[PDB]
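Colleague: Structure below; questions to follow.
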Amino acid sequence: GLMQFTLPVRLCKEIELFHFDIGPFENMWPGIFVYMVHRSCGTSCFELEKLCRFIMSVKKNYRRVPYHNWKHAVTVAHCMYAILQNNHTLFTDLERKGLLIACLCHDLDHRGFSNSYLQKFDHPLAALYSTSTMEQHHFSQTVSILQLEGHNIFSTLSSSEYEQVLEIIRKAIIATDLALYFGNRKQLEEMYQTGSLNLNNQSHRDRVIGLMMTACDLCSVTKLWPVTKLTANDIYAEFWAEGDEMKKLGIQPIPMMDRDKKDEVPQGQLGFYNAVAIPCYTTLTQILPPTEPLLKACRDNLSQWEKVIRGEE
Ligand SMILES: Cn1cc(-c2ccccc2)nc1CCNC(=O)c1c(C(=O)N2CCC2)cnn1C
Ligand SMILES: [Mg+2]
Ligand SMILES: [Zn+2]
C-alpha cells in the first residue's frame, strides 16, 4: 500500500515528456509501466502482485521480432501515459485503468507480419478473423492472460464495470489496425469542424480513444531524431522479411516491403508523415490541445526526413 515505485531523477523528469525513450535496460520496463499506472490511475487501481504477474505474462507473450516486441508495447503505453497525464480531467476512472493495459497488450503475440501477409499465406488466424486479423488476435490474447489464475487485475470491478473496461480495451486494440484510422480520423475531422464533437457521446469518445491509439502506436515519429531513425530500421527489418516471405509465395511485395527498394525509404517516410502521422497528431491536437508536443515533434522529424532526401544527412 505505502510501496511507491520511484525512478532515478533523469527518468522521473523525462518520463512525463511525450518524447521519452524507455531505454535499453529491458529489466526496468515493468517498473516504468507500474510507475505510470500508479501516477495515471492510482496506487489503488490494481493489486501490485496481480499487476506484476499480469505484466510478466504479457512480456512472455510478445515475440523476439525486430519491432512488434515488448519494447514497442511499453513505448506505446508510455505515449498513452503522457496523453492521460496532460488531459487530467477528460477521462473516466475505467478509461485510465483500461487504456494503459490496452496499450501494453495491443500487439500481443505479434509475429512481425501484416494482416495482408496472413491473408495471402492463408494463416488460420485469417479464417478465424476476416478483418483486423492480428488486432482481434491481440484482444483474444489479452482476455487469455486476464483469465490466468492470479492475473485478474480487474477483479475488484463490478460485472458491468468489468464488461465496460474490456469493451474499452477491445475497441482500443481494434483501433490500432491502421486500415481503420483513415475513416476514423475523417469522421473526427468532420465532427470537430462542424462543432458536432461531443465527449458525452460514447460513440464520439470511442472515436477519440481510437485516434489516441493510432497516435500512441505511431509515436516513434514523435521522438528525438536518433530514436525515430533507429526505430525505422526495426520497422523496415520486419517489412523486408515480410517482403521476402511474399516473394516465397510468388507475389512481388509492395515497395515498402521490398529490401531491393531500400533507397526509396526517405520518400516513403515523407508520404507516411504527410498521409498518416501529421494528420493524426493534427486532429489529436485539435481535440486535445495539450498533445501539441506530439504534432510539433512529428513535424521536426518530417523536416529531418526532408534533409535526408536533400543529402544533408
Ligand atoms: C508508406 N511507406 C512507404 C514506404 C516505402 C519505403 C521504401 C520504399 C518504398 C516505400 N515507407 C513507408 C512507411 C513506413 N511505415 C512506417 O515507417 C511506420 C509505421 C507503419 O507503417 N506501421 C505498420 C506497422 C507499423 C509505424 N510507424 N512508422 C514509422
Ligand atoms: Mg498492431
Ligand atoms: Zn503497435
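What you see of chain A is 724-1036, where the numbers are those given in Swiss-Prot.
Looks like X-ray crystallography, 2.0 Å, at least that's what the header says.
Using N, Cα and C of the backbone, Cβ positions are placed for all residues, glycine too.
Copying in the features that Swiss-Prot gives for the protein in this structure:
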{"type": "BINDING", "residues": "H791, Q992", "note": "3',5'-cyclic GMP binding site"}
{"type": "ACT_SITE", "residues": "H791", "note": "active site, proton donor"}
{"type": "BINDING", "residues": "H795, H829, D830, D940", "note": "divalent metal cation 1 binding site"}
{"type": "MUTAGEN", "residues": "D830 to N", "note": "Reduces activity 1000-fold"}
{"type": "MUTAGEN", "residues": "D830 to A", "note": "Loss of activity and of zinc binding"}
{"type": "BINDING", "residues": "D830", "note": "divalent metal cation 2 binding site"}
Colleague: For the binding-site residues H791, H795, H829, which one has its C-beta crowded by the most other C-beta atoms within 10 angstroms?
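Modeller: Neighbour-count leader: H829.
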Colleague: Count the other Cβ atoms sitting within 10 Å of the Cβ of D940 (divalent metal cation 1 binding site), across every protein chain shown.
Modeller: 22
Colleague: In the same chain, which residues outside the set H795, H829, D830, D940 have their CB within 8 A of the centroid of the CB atoms that define the divalent metal cation 1 site?
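Modeller: Once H795, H829, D830, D940 are set aside, the remaining close residues are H791, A796, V799, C826, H833, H861, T899, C939.
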Colleague: Under 6 Å from ligand 3 by Cβ, which recorded positions from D830, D940, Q992?
Modeller: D830, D940
Colleague: Please check the recorded positions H795, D830, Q992 against ligand 2 and give me the ones with CB under 6 A, sequence order.
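Modeller: The qualifying recorded positions are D830.
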Colleague: Given the recorded positions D830, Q992, which one's Cβ is surrounded by the fewest other Cβ atoms within 10 Å?
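Modeller: Across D830, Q992, these recorded positions, the one with fewest Cβ atoms within 10 Å is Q992.
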Colleague: Taking the Cα atoms as reference points, how far is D940 (divalent metal cation 1 binding site) from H791 (3',5'-cyclic GMP binding site) in Å?
Modeller: 10
Colleague: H795 (divalent metal cation 1 binding site) to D830 (mutagenesis position): how many Å between their Cα atoms?
Modeller: 8
Colleague: Using DSSP and three states only, what is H791 (3',5'-cyclic GMP binding site)?
Modeller: coil
